[PDB]
Amino acid sequence: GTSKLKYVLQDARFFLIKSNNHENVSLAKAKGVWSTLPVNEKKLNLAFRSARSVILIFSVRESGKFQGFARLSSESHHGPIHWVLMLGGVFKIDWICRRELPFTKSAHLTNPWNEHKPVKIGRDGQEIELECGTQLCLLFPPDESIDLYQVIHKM
Ligand SMILES: CNC(=O)c1cc(-c2ccccc2)n[nH]1
């Protein structure tokens, strides 16, 4: 069902993450980590202290799809990850959904924080307004491999 997912997303903040390649998203799914540009890293650190959940929604450039979404479990930290290419700050993340969602299925959602353009459109780090981001996450196929119980107990 969707009740625990709705609880995790309650009063959350949402950010679009754009990766150059599938390899980095695959590494993030295997290792529970993400790194981003310093300008975006500053935004995510601020948001992490500010909200009960910060959700990253991932899209590989040119894929026409989102590849899943995850919750920050830490601010960025330094001191290695073989990313394909700065990306030195490393966030810990808990995956909420590792399934894909094609952009065709989100064509009815627009992001007020990006001029009400379709939510698929935006730069890496673009914030997605609460209602848009919640509805986007709810569109993904349920990921039955994930138990949100341990996620809820970090909030
Ligand atoms: C592991 N992190 C990444 O692969 C990544 C790449 C980017 C980016 C942002 C703007 C222009 C080009 C690439 N952001 N995150």
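Every residue number used here counts from 1 along the chain in the order it is shown.
Each Cβ is built from the backbone N, Cα and C atoms, and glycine gets one as well.
Of all Cβ atoms in the protein chains displayed, 18 besides its own lie within 10 Å of the Cβ of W83 (RNA binding site). Sequence annotations record features per position, and here Swiss-Prot assigns RNA binding site to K18, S19, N20, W34, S35, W83, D124.
Looking at Swiss-Prot, you'll find the mutagenesis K18 to L (Swiss-Prot position 361) noted as follows: Does not affect ability to influence alternative splice site selection. The C-beta environment of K18 (mutagenesis position), restricted to residues of the same chain at least 6 apart in sequence and closer than 8 Å, consists of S59, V60, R61, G122, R123, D124. Secondary structure at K18 (mutagenesis position), as computed by DSSP, is strand.
Among the mutagenesis experiments that Swiss-Prot reports, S19 to A (Swiss-Prot position 362) is described with the note: Does not affect ability to influence alternative splice site selection. Spatially close to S19 (mutagenesis position) yet at least six residues away along the chain are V25, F58, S59, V60, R61, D124, judged by Cβ distances under 8 angstroms.
Annotation of the mutagenesis experiment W34 to D (Swiss-Prot position 377) in Swiss-Prot: Abolishes RNA-binding and ability to influence alternative splice site selection. Summarising the environment of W34 (mutagenesis position), the number of other Cβ atoms within 10 Å of its Cβ, over all protein chains shown, is 26.
Looking at Swiss-Prot, the entry for mutagenesis of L37 to T (Swiss-Prot position 380) says: Reduced binding to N6-methyladenosine (m6A)-containing RNAs. For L37 (mutagenesis position), other Cβ atoms within 10 Å of its Cβ number 14.
Under DSSP, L44 (mutagenesis position) is assigned to a helix (H, G or I) in the three-state scheme. A 10 Å cutoff on Cβ-Cβ distances gives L44 (mutagenesis position) a total of 22 other Cβ atoms nearby, all chains included. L44 to E (Swiss-Prot position 387) appears in Swiss-Prot as a mutagenesis experiment; the accompanying note says: Does not affect ability to influence alternative splice site selection.
Here the Cβ of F66 (mutagenesis position) has 27 other Cβ atoms within 10 Å, regardless of which shown protein chain they belong to. Swiss-Prot gives this note for the published mutagenesis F66 to D (Swiss-Prot position 409): Abolishes RNA-binding and ability to influence alternative splice site selection.
Residue environment of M86 (mutagenesis position) contains 10 other Cβ atoms, counted within 10 Å of its Cβ in all protein chains. Experimental mutagenesis at this site is recorded by Swiss-Prot as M86 to A (Swiss-Prot position 438), annotated: Reduced binding to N6-methyladenosine (m6A)-containing RNAs.
Annotation of the published mutagenesis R123 to F (Swiss-Prot position 475) in Swiss-Prot: Reduced binding affinity for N6-methyladenosine (m6A)-containing RNAs by 9-fold; the original residue is retained in the structure shown.
One mutagenesis experiment catalogued in Swiss-Prot, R123 to A (Swiss-Prot position 475), is accompanied by this note: Reduced binding affinity for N6-methyladenosine (m6A)-containing RNAs by 100-fold. With a 10 A radius on its CB, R123 (mutagenesis position) counts 11 other CB atoms from all the protein chains.
Close to ligand 1, meaning a Cβ under 6 Å from one of its atoms, are these of the recorded positions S35, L37, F66, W83: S35, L37, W83. Using Cα positions, the member of the binding-site residues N20, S35, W83 nearest to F66 (mutagenesis position) is identified as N20. With 2 residues not built between them, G79 and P80 place their Cα atoms 7 angstrom from each other.
Summarising the environment of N20 (RNA binding site), the number of other Cβ atoms within 10 Å of its Cβ, over all protein chains shown, is 14.
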